[PDB]
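Encoded as structure tokens, the structure appears first; notes follow it.
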Amino acid sequence: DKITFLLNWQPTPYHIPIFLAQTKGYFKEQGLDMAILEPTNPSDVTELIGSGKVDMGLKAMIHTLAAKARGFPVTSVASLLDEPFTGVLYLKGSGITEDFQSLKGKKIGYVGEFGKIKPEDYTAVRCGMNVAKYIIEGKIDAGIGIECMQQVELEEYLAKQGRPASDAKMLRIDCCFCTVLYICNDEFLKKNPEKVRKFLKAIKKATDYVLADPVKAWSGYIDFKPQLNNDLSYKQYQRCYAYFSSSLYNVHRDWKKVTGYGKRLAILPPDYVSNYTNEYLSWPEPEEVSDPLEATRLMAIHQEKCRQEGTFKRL
Amino acid sequence: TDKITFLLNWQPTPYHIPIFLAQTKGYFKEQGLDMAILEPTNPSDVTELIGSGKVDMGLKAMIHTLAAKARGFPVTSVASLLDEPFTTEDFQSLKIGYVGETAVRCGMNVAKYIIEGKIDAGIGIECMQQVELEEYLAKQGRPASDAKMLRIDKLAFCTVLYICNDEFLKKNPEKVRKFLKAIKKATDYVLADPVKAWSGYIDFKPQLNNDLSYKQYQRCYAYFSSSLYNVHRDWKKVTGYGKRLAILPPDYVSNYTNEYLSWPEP
């Protein structure tokens, strides 16, 4: 009766509520036995969870949508990381500029979930979990990544060469495709609704600890995961801080845009039903966000200040 | 679906290199195989996850493999990866850390907590936990010989085996038979060209591109099994010890078999 949970990636600073809920016993007080596993190959995650060989884990929304549309019955039962900035990252002097014209002829990395999606002006490379590595090494010219993960990694390289952190640029998409969701195998959820419900309580307890005291929370996480005891993970942690979902709720507007955007581009069927639910959350849902797009422009500026000032601040 | 799950015994080490290289060089692909390598957060989960069939295969030390069968976890060793690695005063002194299968559980962090003095000593491996201590000593000025180990050489485990869920083996003996090949090919490459092996490995697993890992690799080299064969002597001994110590039943059978290797035994 162990429950398996497959992370979306190798351990990250934003994986912190999951591990913390384990090391502080929160799963235990719920009568839950979590076996948290890590993937060697992030592309395995949806097929694994979908087929049922793994009960639960983490996955981005773009990929969670595609899974259902690929025959892998999975469902989102909570939100871990809400709308982190996604895009084509590059170094100043690449030579890519603020214009997309400069991306022509260049070589661009991505994780490799997709495959074939002006087909031969760019050159796609499949880098898996090493997109930012390969940019730094020049193997690729640019690559897809996240503002609080892959961009921070570019800036850590720049800092070692004495270069300002702003030399790490992003061609920004524009949402969001890259929200990290807690997911379940549909079958497991149907037969274990109480367990999933108890799982999310422990998650919520540890998220609260994380958001109330990011520092004390981190010290314990890195005592348990020394591979993250470094300056790069601590900066990434600082930039994830604002992206963490405090309520864990699926945001209906976000789901509605992406799915509707998908239907308008003929990618998803026009009767596709979005594969989330907020029903296993055991506490009240927060009000909708009033100015949804202007809070997007505020976030960029806020993340801009985090990069320079080195702190923990929610938007 | 038809993915086969292989759950490592630990976070990625330098000794896991054949498994990873067999993937990155297309050896599993050329055998018609789809491997999904998983890595545990908690080593203690491994036996039970393979034991219950939730995961198909993986790695486990011998001692723990034997205990698994004796815990109602139907697992069987189909090959060997690392044969017999070497496992306040220099006498008895009663603190002490153990992985999880005075008494303090440290999981995969034992050596770390020794360095940090949260524990006095710990149970670990000459090529892994020990080389770690010796790295610490080198940074603060001491000789590598300042990291000392007891328990090495006595009358009385930590050989690491490729292992299968019994039901998975029964219903997929050819798949297992093709996996061990890929391993073999990769392994031969590692043994033949340990440096060039190592480079592609760290290109793929950056978390090992460091002086500690490369020193472990060097110590790990000697314990690699070239044949992948189960060594009957070792299994007989260890199951012998258990019986004569009344831990295992006197009609307990070693849960290994070399029948899925497809090349001559040394």
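Swiss-Prot numbering applies to chain B: residues 3-89, 100-106, 110-116, 137-191, 198-307, in that order.
Looks like X-ray crystallography, 2.6 Å, at least that's what the header says.
Cβ coordinates come from backbone N, Cα and C, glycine included.
Per Swiss-Prot, the features are:
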MUTAGEN   B:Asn11 to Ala  Unable to sustain growth in thiamine-free medium
MUTAGEN   B:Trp12 to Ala  Unable to sustain growth in thiamine-free medium
MUTAGEN   B:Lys62 to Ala  Unable to sustain growth in thiamine-free medium
ACT_SITE  B:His66  active site
MUTAGEN   B:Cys199 to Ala  Attenuates the coordination of ion and is unable to sustain growth in thiamine-free medium
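If you measure from the Cα atom of B:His66 (active site) to that of B:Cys199 (mutagenesis position), you get 8 Å.
With 20 residues left out of the model between B:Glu116 and B:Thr137, the distance spanned by their C-alpha atoms equals 16 Å.
Using a 10 Å radius centred on the Cβ of the residue listed as 'active site' and all shown protein chains, the other Cβ atoms total 23. Taking the Cβ of B:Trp12 (mutagenesis position) as centre and 10 Å as the limit, one finds 17 other Cβ atoms among all the protein chains shown.
Nearest to B:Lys62 (mutagenesis position) in space, judged by Cα atoms and limited to the mutagenesis positions B:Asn11, B:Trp12, B:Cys199, is B:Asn11. Gap of 3 unmodelled residues flanked by B:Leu106 and B:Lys110; Cα separation 8 Å. Sequence-distant neighbours of B:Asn11 (mutagenesis position): residues of the same chain at least 6 apart with a C-beta under 8 Å from its C-beta are B:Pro42, B:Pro45, B:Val48, B:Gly60, B:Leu61, B:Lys62, B:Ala63, B:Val201.
For B:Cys199 (mutagenesis position), the same-chain residues 6+ apart in sequence whose C-beta sits under 8 angstroms from its C-beta are B:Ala63, B:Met64, B:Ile65, B:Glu86, B:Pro87, B:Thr89, B:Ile160. Distance across the unmodelled 6-residue segment, from the CA of B:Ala191 to the CA of B:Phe198, is 9 Å in the deposited entry. In the deposited model, 10 residues go unmodelled between B:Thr89 and B:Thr100, whose Cα atoms sit 18 Å apart.
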